[PDB]
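Trainee: Please find one structure pasted underneath; my questions will follow.
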Amino acid sequence: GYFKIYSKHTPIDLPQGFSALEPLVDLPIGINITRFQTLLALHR
Amino acid sequence: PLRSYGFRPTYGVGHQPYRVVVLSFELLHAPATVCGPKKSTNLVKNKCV
Ligand SMILES: *[C@@H]1O[C@H](CO)[C@@H](O)[C@H](O)[C@H]1NC(C)=O
């Protein structure tokens, strides 16, 4: 029931290297997940 | 279906307006939530504690 997110923003097809990601949030939600989508900013 | 109280200051007890609040807890499924406050205790050093 915990939805974890790790993240990192590192400035520079993906390149080649190693970088460990740190916890971002801790969310006691309870939510079940089986599918998801994404959102994009269009050109208008 | 609706009436209204009155409440003039010159009422006896049992007819003056009382304010009522009720608290109700429920622990559905959360792993941990709002708990009581924590009583600290300072912190000493260089001692077996
Ligand atoms: C998530 O779905 C499962 C069945 O796939 C169910 O048994 C479980 O109770 C659900 N979890 C929550 C938090 O609702």
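We number chain A the same way Swiss-Prot does; the residues here are 199-210, 215-246, in that order.
Cβ coordinates are placed from backbone N, Cα and C, and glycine is handled just like the others.
In case it helps, Swiss-Prot gives these features for our protein:
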- A:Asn234 to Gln: Increased resistance to neutralizing antibodies (MUTAGEN)
- A:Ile210 to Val: In strain: Omicron/BA.2.75 (VARIANT)
- A:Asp215 to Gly: In strain: Beta/B.1.351 (VARIANT)
- A:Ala222 to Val: In strain: 20A.EU1 (VARIANT)
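Set these features in their place in the structure for me.
Mentor: The Cβ neighbour count for A:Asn234 (mutagenesis position), using a 10 Å radius over every protein chain in view, is 6.
Take the CB of A:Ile210 (variant position) and look out to 10 A: across all protein chains shown you find 4 other CB atoms.
Following the DSSP three-state reduction, the secondary structure of A:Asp215 (variant position) is coil.
Here A:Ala222 (variant position) comes close to A:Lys206: these same-chain residues lie at least six apart in sequence, with C-beta atoms under 8 angstroms from its C-beta.
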Trainee: Which recorded positions out of A:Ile210, A:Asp215, A:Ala222, A:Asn234 lie by ligand 1, going by a Cβ under 6 Å?
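Mentor: Listed by sequence, the hits are A:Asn234.
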Trainee: Would you mind reading off the Cα separation of A:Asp215 (variant position) from A:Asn234 (mutagenesis position), to the nearest angstrom?
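Mentor: Cα to Cα, A:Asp215 (variant position) and A:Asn234 (mutagenesis position) are separated by 32 Å.
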